[PDB]
Every structure is written in structure tokens, then in C-alpha cells.
Amino acid sequence: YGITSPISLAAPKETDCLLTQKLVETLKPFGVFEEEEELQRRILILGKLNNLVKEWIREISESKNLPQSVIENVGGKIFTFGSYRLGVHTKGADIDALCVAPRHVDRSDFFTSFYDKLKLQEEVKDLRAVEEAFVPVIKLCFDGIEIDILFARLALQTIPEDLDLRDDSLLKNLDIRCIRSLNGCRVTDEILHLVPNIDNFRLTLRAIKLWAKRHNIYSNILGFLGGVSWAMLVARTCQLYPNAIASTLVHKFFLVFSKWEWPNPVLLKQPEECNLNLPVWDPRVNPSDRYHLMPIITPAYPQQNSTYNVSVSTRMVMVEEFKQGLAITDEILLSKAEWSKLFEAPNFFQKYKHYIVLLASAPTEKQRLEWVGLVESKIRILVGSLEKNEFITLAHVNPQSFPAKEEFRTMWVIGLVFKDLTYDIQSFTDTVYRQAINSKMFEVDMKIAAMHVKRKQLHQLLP
Ligand SMILES: Nc1ncnc2c1ncn2[C@@H]1O[C@H](COP(=O)(O)OP(=O)(O)OP(=O)(O)O)C[C@H]1O
Ligand SMILES: [Mn+2]
Ligand SMILES: [Mn+2]
Ligand SMILES: [Mn+2]
């Protein structure tokens, strides 16, 4: 399955079956498993959507006066990708989906006629288009479910039901907006066909994602890993132990990565050359890709490094987390510990001797939401300033922010490790205000401030 022979073909022992069942059981309480009723409800919602897509495309087809041997056979289908597709959807998160339509349907139609169709559907509320983004998307809450819809116009007269979007010939000549909108599905579909046992893969991913979250290292934006990245690490682990079940896979996961020789890239398959002029991660021909610290490459063309935002600080943090994970699973395997110990959250607010507290405020909840989103995307800047400081070894940003007239304030806690800081944090705040204003995304009285604190005096700035 992988690009290398597996490390071991051994299958589990009954001992492991029982350990795998216990793992499943310590997970339920965490809501890791979506409720079946909800899963059924999502399934029925998607079906309705898919029918709305077919309806719409059919309609466009007629207005373009195509023949009936075609109008009747023109397809149209919605494809789900990402987490919900992997079967490890994060309760509270949306459902990502790609609307695949034939040649005769333009993107303009998507944001016009299709958009107006969703507008007049009883279940549709909060309909909002963002057709000017990197990946054009139509967002909406469909019967209480949050959904993101991307559009892709393929060079086909009809969209056959069995269409497999992995086919690299489908991207040829397409507009980049169309190409980008296809990446999610292709990556997801590649992953699923790149693992020896979907089920075992699924359960392991569930565990790993929870683990990363409980350990404050789950965030693509902040330099750690996102869902897709975690999925690829688990998959590589699965390729290596093809007959193992979740129990040993979670353990192997830690053995394998706590010892990974970075920046050697994690690949799910051998990359193939494809003209297309699309950006491809490849240190052999792109000197800039040689600076990536923890490369985890997506398997679909154009292969890209899903973790180029990793810095010395985050990688270091994650390496240490992997080692502790290995240690815990070791004793879980010896029965000297229970699975609950893996998902136990270390007091982030107590593992470092020094911290930086980041405060973001706004005059209204709407703005606090926007503002916080902006500042979050700026935090890596500070982490960068900190690393370039002789006195600092690493900065660990706890990715889970939390609540601090009618105050509307949020705050982050950053862990520091030393080998005073006022200039760097002051520098950071000025940059945040400056960029946010230069990019016309600043509102009066939106505030951001940071203060260095010693572990001992963090208490007074928390609940
Ligand atoms: N509106 C969007 N525009 C562009 N890319 C999107 C959009 N929504 C999701 N994606 C991309 O699709 C990929 C898979 O989605 P999703 O499953 O939500 O990712 P994660 O991998 O972000 O999942 P978790 O929710 O963290 O479990 C990764 C994500 O960046
Ligand atoms: Mn999502
Ligand atoms: Mn989304
Ligand atoms: Mn997500």
C-alpha cells in the first residue's frame, strides 16, 4: 500500500481485540461518535441537496436548449469530502461538499440560479455567498446543519453517477477556481483508497484527533495540524501495519512519529509528473520547499505540503507530545494504564513557567467574532518574532481560545520556554492593528493587547 514495504504484517491477538474495544468505550463519553439519528438526518439532508443540484442542472440544461437525449442524461451530483466523508466528523462542525456540474453550467449560474433556488427552500437559513474567495463557496444552514458548498464545472457533457474525481485528466484546461474546488474531494478520496482497512483507519483517526485536541496541538492555522494532516499521519501508519487494528495502530502511530526523522516528508503514494503548470511541492526543483520543517504531502495532484505553517516551536512541541503518547500507550498495552490516560488533558496553564496572554475585544459580538478571526491568523507572526529571540526556545500557542457594559472579549494563552519581551509583543500588536486597518478590516474600538506573565501570576487572569 505505501511507498515502502510495511514494517510488520502481524495481525492482532484476542488481547488486542479487547484493548480495541476498551479504546472505543473510553471514546464515547467524549462524543467522538456522532449519534446515529443525526447521521441519518444528515444523510437525508444531503439527499435533498443532491436532488436540488440535479433539479437545478436539469433546469439550466433546458434553458440552454440542449437535446433530450442529453437533458435527461445530464448528471449533476454533490460530493462530500473532508471529515464527514472520512467518517470522523467533528460534532459542531459543518459538512463540506462539492457540487459537480457538466460543461454547460457556469460558475455564474451557481451563484445566481442555484443560489436563488436554495434561497427559497424551507430548510435553508443563513444563506450567504462568498464567491470571491480562494475557493468560491456558498455557505448555509440546511435544516440546522451547517453546510459549505464548492462548485466545479467539468469538461463533460454529462456527470456520470460513477464519476471518480481522482482522474487527473479531469483538471486539464480547467479554471484554477474550478481546480482548487476539486482538491478537497481528490485528497479525501485518495486517502480512502490509500489505506488497507478503512474501518481500522477510521477508529484510529478518531482517537488521534481527540488526542491532538486534548493536547493542545490541533490547529492548521496556528502551525500545528488540521484534520486532513492528522488523517494522513494515521493513514501512513495504517499502510505500515496493514493487518493491525486501532488498538495497536494508535500505539504504532506514536512509535512511528515520535521517532520520525524530519524534515523527511510523509507521503501516502509516489508523486507523478503532470505538466499542468500547477504548484507542486518538491524540494528537488523548488529550493524554497527545502525550508519546510514537517512536510506531510497530500496525495492528489498537485501534491502540496499540508503543514508548511509548522515552525520550530510547534514541531518541537509536537515531537514531545508524540513521545509522551508513545509512553502512555506502552503502559496501556501492558495494562499499567487505561485508555482514559491518553485523552487526559495536561493543564496547559501549568506546564510552562512563563506565558503571554493575548486579549481581543470588540464593541459587539459580531465584531468579536470577526476580530478574533483576524487576530488568530496573525498569531504566527508573534511566534515568529519570539523564535528569533536569543532568549526564547519555543512558544506554544494553546489553539483553544476562550472568554476573558456588555464585554465581548476573547483570549489566548501562549506557553513560553526560555533558554524584556515588551518590545516583541508591542511590535506584534502594532502589526495586528496596522494590517487589519490597511486591509480595510478594522472597526473602531476593536482591541488587541498582550502581556507577559509568570506561571504563578496567570491565575488572576483566567476564569
Ligand atoms: N469553505 C471552504 N473553502 C475552502 N476549503 C475548505 C472549506 N471548507 C473546508 N475546506 C477544506 O476542506 C478540507 C477538509 O475539510 P474538513 O473535514 O472540515 O477539514 P479539517 O481537515 O479541517 O476537518 P476537522 O473539522 O478539523 O475534523 C480541509 C479544509 O481546509
Ligand atoms: Mn468542515
Ligand atoms: Mn467548510
Ligand atoms: Mn474543519
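Residues displayed in chain A correspond, in order, to Swiss-Prot positions 20-423, 430-444, 455-498.
So how was this one determined? The header says X-ray crystallography, 2.5 Å.
The backbone N, Cα and C atoms fix where each Cβ goes, and this holds for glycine too.
The ATP binding site annotation in Swiss-Prot covers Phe100, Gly101, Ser102, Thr109, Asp113, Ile114, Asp115, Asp167, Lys228, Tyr237, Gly246, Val247. In the three-state DSSP scheme, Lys228 (mutagenesis position) is classed as helix. A sphere of 10 angstroms centred on the C-beta of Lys228 (mutagenesis position) encloses 22 other C-beta atoms.
Look at Swiss-Prot and you will find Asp113, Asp115, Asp167 tagged as Mg(2+) 2 binding site. All protein chains shown were included, and the count of other CB atoms within 10 Å of the CB of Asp113 (ATP binding site) stands at 18.
If you look up Swiss-Prot, you'll see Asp113, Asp115 marked as Mg(2+) 1 binding site. Under the DSSP three-state reduction, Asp113 (ATP binding site) is assigned to coil, being neither helix nor strand.
Experimental mutagenesis at this site is recorded by Swiss-Prot as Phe153 to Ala, annotated: Strongly reduced affinity for RNA. If you draw a 10 Å sphere around the CB of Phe153 (mutagenesis position), it holds 10 other CB atoms from the protein chains shown.
Applying an 8 A CB threshold to same-chain residues 6+ apart, the list for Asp167 (mutagenesis position) reads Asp113, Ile114, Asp115, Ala116, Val156, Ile157, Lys158. A strand conformation is recorded for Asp167 (mutagenesis position) in the three-state DSSP classification. In Swiss-Prot, a published mutagenesis experiment is listed as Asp167 to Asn, annotated Strongly decreased enzyme activity. Strongly reduced affinity for RNA.
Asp167 to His appears in Swiss-Prot as a published mutagenesis result, with the remark: Abolishes most of the specific and non-specific polyadenylation activity.
Here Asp194 (mutagenesis position) comes close to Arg126, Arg172: these same-chain residues lie at least six apart in sequence, with C-beta atoms under 8 angstroms from its C-beta. In Swiss-Prot, the entry for mutagenesis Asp194 to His states: No change in non-specific and specific polyadenylation activity. The structure shown retains the original residue.
The Cβ neighbour count for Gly203 (mutagenesis position), using a 10 Å radius and every protein chain shown, is 25. Where Swiss-Prot documents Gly203 to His as a mutagenesis experiment, the accompanying text is: Loss of enzyme activity. Strongly reduced affinity for RNA.
According to Swiss-Prot, the mutagenesis experiment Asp208 to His carries the following note: Reduces by 20% non-specific and specific polyadenylation activity. Proximity of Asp208 (mutagenesis position) to non-local residues of its own chain (separation of 6 or more, Cβ distance below 8 Å) is seen for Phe100, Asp183, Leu184, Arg185, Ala319, given in sequence order.
In Swiss-Prot, the entry for mutagenesis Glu209 to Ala states: No change in non-specific and specific polyadenylation activity. The structure shown retains the original residue. Close to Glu209 (mutagenesis position) in the fold, though at least 6 residues off in sequence, lie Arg185, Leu287, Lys288, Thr317, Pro318, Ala319, each with a CB less than 8 Å from its CB.
Among the mutagenesis results in Swiss-Prot, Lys228 to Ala has the note: Strongly decreased affinity for ATP. The residue drawn here is the original one.
Quoted from Swiss-Prot, the note on mutagenesis experiment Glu292 to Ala is: No change in non-specific polyadenylation activity. Of all the Cβ atoms in the protein chains shown, 8 others lie within 10 Å of the Cβ of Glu292 (mutagenesis position).
Annotation for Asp455 (mutagenesis position): same-chain Cβ neighbours under 8 Å, separated by at least 6 residues, are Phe410, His487. Looking at Swiss-Prot, you'll find the mutagenesis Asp455 to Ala noted as follows: Reduces by 30% non-specific polyadenylation activity.
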Cα-proximity to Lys228 (mutagenesis position), 10 Å cut-off, over recorded positions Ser102, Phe153, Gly246, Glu292: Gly246
Between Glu292 (mutagenesis position) and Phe153 (mutagenesis position), the C-alpha gap once rounded to whole angstrom: 25
Between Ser102 (ATP binding site) and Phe153 (mutagenesis position), the C-alpha gap once rounded to whole angstrom: 20
Euclidean Cα distance (Å) for gap endpoints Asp455 and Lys444, 10 residues missing: 14
Shell list (Mg(2+) 2; ref centroid = CB of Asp113, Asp115, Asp167; cutoff 8 A): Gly101, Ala112, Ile114, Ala116, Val156, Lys158, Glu165, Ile166, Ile168
